[PDB]
Amino acid sequence: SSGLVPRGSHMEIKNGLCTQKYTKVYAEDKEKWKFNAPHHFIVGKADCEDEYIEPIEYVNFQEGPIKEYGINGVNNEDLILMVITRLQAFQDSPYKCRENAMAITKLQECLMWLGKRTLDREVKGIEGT
Amino acid sequence: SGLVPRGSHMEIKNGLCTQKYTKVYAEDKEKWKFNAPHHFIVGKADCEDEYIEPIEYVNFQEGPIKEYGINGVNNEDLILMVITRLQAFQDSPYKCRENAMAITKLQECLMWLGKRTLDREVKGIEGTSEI
Amino acid sequence: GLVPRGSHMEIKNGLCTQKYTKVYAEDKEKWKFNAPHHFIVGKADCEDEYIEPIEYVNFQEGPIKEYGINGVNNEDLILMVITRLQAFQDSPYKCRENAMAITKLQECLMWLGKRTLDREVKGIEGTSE
Amino acid sequence: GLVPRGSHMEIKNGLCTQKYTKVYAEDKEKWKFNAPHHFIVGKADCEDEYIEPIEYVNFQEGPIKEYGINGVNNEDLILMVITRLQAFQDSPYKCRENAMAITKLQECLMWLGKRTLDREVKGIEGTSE
Amino acid sequence: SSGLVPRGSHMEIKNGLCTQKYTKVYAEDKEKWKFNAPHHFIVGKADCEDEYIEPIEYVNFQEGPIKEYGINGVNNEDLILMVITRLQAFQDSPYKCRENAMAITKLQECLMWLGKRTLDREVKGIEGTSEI
Amino acid sequence: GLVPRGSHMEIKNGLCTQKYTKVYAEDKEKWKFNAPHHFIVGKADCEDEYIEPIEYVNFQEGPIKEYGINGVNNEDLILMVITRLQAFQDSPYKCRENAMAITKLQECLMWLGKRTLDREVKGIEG
Ligand SMILES: [Zn+2]
């Protein structure tokens, strides 16, 4: 109940575009990455000691084909969808600002490009292999 | 059971998003606090509309941190997860131009939100409820 | 050979080099469904009173449901151009400018298709609603 | 009302709905100067064996000053799509997707023109490099 | 001493996207802006007292329409060209990176949008004039 | 008020019309650390044999503690142009072309800054 776990082999996702002023993002060890990608992220509090993670939230992504492991996580599109929704809500508030508008546009165009990968794999017939 | 009562939860629907296996839900718009939804659920789509089959719960920071403390994730955290995974894909056999475009979009989204944050730092109002 | 200009207007764009060819559409008073639909690419060195057609391009006027398939869509023309520029990128003449142009054109299709997908949440696609 | 499809190839693009029309081009073995120049928009409701032409679009093939003006340019079609989208914006059909698309198509024209202006700075306009 | 000049009527151009680590940007006061924009910019050392400016560089922009007032300063396009040229040089070097590539693309598209404006104004015969 | 062009290179760019002004840098042979640092804006109506200086612009050349702060940064000039274009946007000359330009310049600043921030996470910048 210390709201606190051993950092273990979890890797801290540290990226120049993120300030880590309040939160830190961890994922699992690269050695445990399945299918070329990380799938088990933790958002913890940044002022936590480095040997531990103070967990705020866990986010797990679909890992393996739904065909044999079933539905077991979220998709990138789900998270992007939540952000667009929230930002759009702020646009409908006194916090409306141009930076949010650009961010919404970028996120929509992001969804468009990911969708294009999918639609192309349709026209090629190999969807979800 | 795997199902929970849908209740006031509203399904979030975008045409840009497919919906085959997953569904996204937020708390009811009348129940939003601080002008946005903060309590999302991804559930299984093949569920009756009366219910939600929750896969994942995501709760966002409610209220400025400097006034209410850390109690949820930020947009930036989720976007960083998606970036990290797309970059991982690019460093794989499935590197592709669409993923590169999507990374560029997500990074530029982070830069626009970060311009907002920097401006609010300069004005000293970052993490508050000032406008 | 030539035809009379008449009520046809010349479509000038400052972004368009307009060296050897000129573009025309029907008079703006003659537009149906709020847009021009009958375009003529003609030769530039021709009379003011004359258009020397090279090609006619006819867009779908009104809903197919009522007026039948009777013209092309914007998406079709843009598909043509994307195909050609992608062909150039398989050539000695691959250049970054063509790559940018392809990216812009694909993103244009994406925004038009977001409009379509939204109208297909409402089942009003191809209609005048 | 029909022509045989023959060697014409069907342009399938995932960003293109192909709900009511298909776009066809000439065989790749017949592409001249690295690119297709002879496109057909036909009705999607036809057997593969046949094409039901709605419209013919022919692109200038060969240098203009050696073969004369025999077809349209990419910029011509893009100009028409921009013109019609701006008409839509100046109508009840105005929407943000159209504004986005108009922006993208203008930036397309800007990049293609850059290619031109650069080649003129190098003094190499209209040559094989 | 010999370097320092009084800040006086100079405004400091603070932008959250600029780091201000080694330099600061100043311009003439908004009250003195001619033709709706600042034209007299000073890059100075940041590690100065706010009372003074330590000029590193003066940049003076074309002030008043050229047709009317003649050439007396640089244009936005000139400085953007300078920056593009340097960034392209960095791309053609051991220090090639994707961020510079994006910045070059953005600056080029900036030149293209300003140029669409200039094109459109040529066609109207109003380029270089004060006409709207 | 002219000067000899000398070894100075003229920056000839398809995106630049040279209608009123020409931009010049130093000879490629004199480039330090892979880039030009000493630019001149001169009047374009000048024979190739002279430069008609309107303005000199010198960029930070060499490491800062070895040679001092001896010039401007790319970010500074972009900040000037953004400030001017925003002023124009608050004027009778407001237009969509300016707004697009501003957006591009802000995104340019974001990308250059990202390189800086990435380097700082990895422990070296400046
Ligand atoms: Zn863009």
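Residue positions begin at 1 at the first shown residue.
For all residues, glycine too, the Cβ spot is worked out from N, Cα and C.
The annotation that Swiss-Prot gives for the mutagenesis experiment F:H37 to D (Swiss-Prot position 29) reads: No longer binds 2'cADPR, partial loss of anti-phage defense activity. Positions annotated as 3'cADPR binding site by Swiss-Prot: F:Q60, F:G62, F:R84, F:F88, F:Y93, F:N98, F:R115, F:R119, F:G126. F:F88 to A (Swiss-Prot position 80) appears in Swiss-Prot as a mutagenesis experiment; the accompanying note says: No longer binds 2'cADPR, no change in anti-phage defense activity. For F:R115 to A (Swiss-Prot position 107), Swiss-Prot lists a mutagenesis experiment annotated as follows: No longer binds 2'cADPR, complete loss of anti-phage activity. Among the mutagenesis entries in Swiss-Prot is F:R119 to A or E (Swiss-Prot position 111), noted as: No longer binds 2'cADPR, complete loss of anti-phage activity.
F:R115 (mutagenesis position) sits 30 Å from F:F88 (mutagenesis position), taking the Cα positions as reference. Minimal Cβ crowding within 10 Å, among the recorded positions F:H37, F:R84, F:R115, F:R119, is found at F:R119. Pairwise Cα distances among F:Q60, F:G62, F:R84, F:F88, F:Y93, F:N98, F:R115, F:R119, F:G126, which the record gives as the binders of 3'cADPR, peak at 40 Å. Least crowded of the recorded positions (F:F88, F:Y93), judged by neighbouring Cβ atoms within 10 Å of its own Cβ: F:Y93. The Cα atom of F:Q60 (3'cADPR binding site) lies nearest to that of F:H37, taking the mutagenesis positions F:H37, F:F88, F:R119 as the candidates. Taking a Cβ cut-off of under 6 Å from any atom of ligand 1, none of the recorded positions F:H37, F:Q60, F:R84, F:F88, F:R115, F:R119 qualifies.
Cβ neighbour count for F:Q60 (3'cADPR binding site): 20 (other Cβ atoms within 10 Å of its Cβ, all protein chains included). The shortest Cα-Cα distance between F:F88 (mutagenesis position) and any of the recorded positions F:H37, F:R119, F:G126 is the one to F:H37. In this entry, F:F88, F:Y93 stand out among the recorded positions F:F88, F:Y93, F:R119 as having a C-beta under 8 A from a C-beta of chain E.
Here F:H37 (mutagenesis position) is positioned 23 angstrom away from F:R84 (3'cADPR binding site), judged by their C-alpha atoms.
Between the CA atoms of F:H37 (mutagenesis position) and F:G126 (3'cADPR binding site) there is a gap of 17 Å. Over all protein chains present, the Cβ of F:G126 (3'cADPR binding site) has 10 other Cβ atoms lying within 10 Å. DSSP assigns F:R119 (mutagenesis position) to a helix. Secondary structure at F:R84 (3'cADPR binding site), taken from DSSP and collapsed to helix, strand or coil, is helix.
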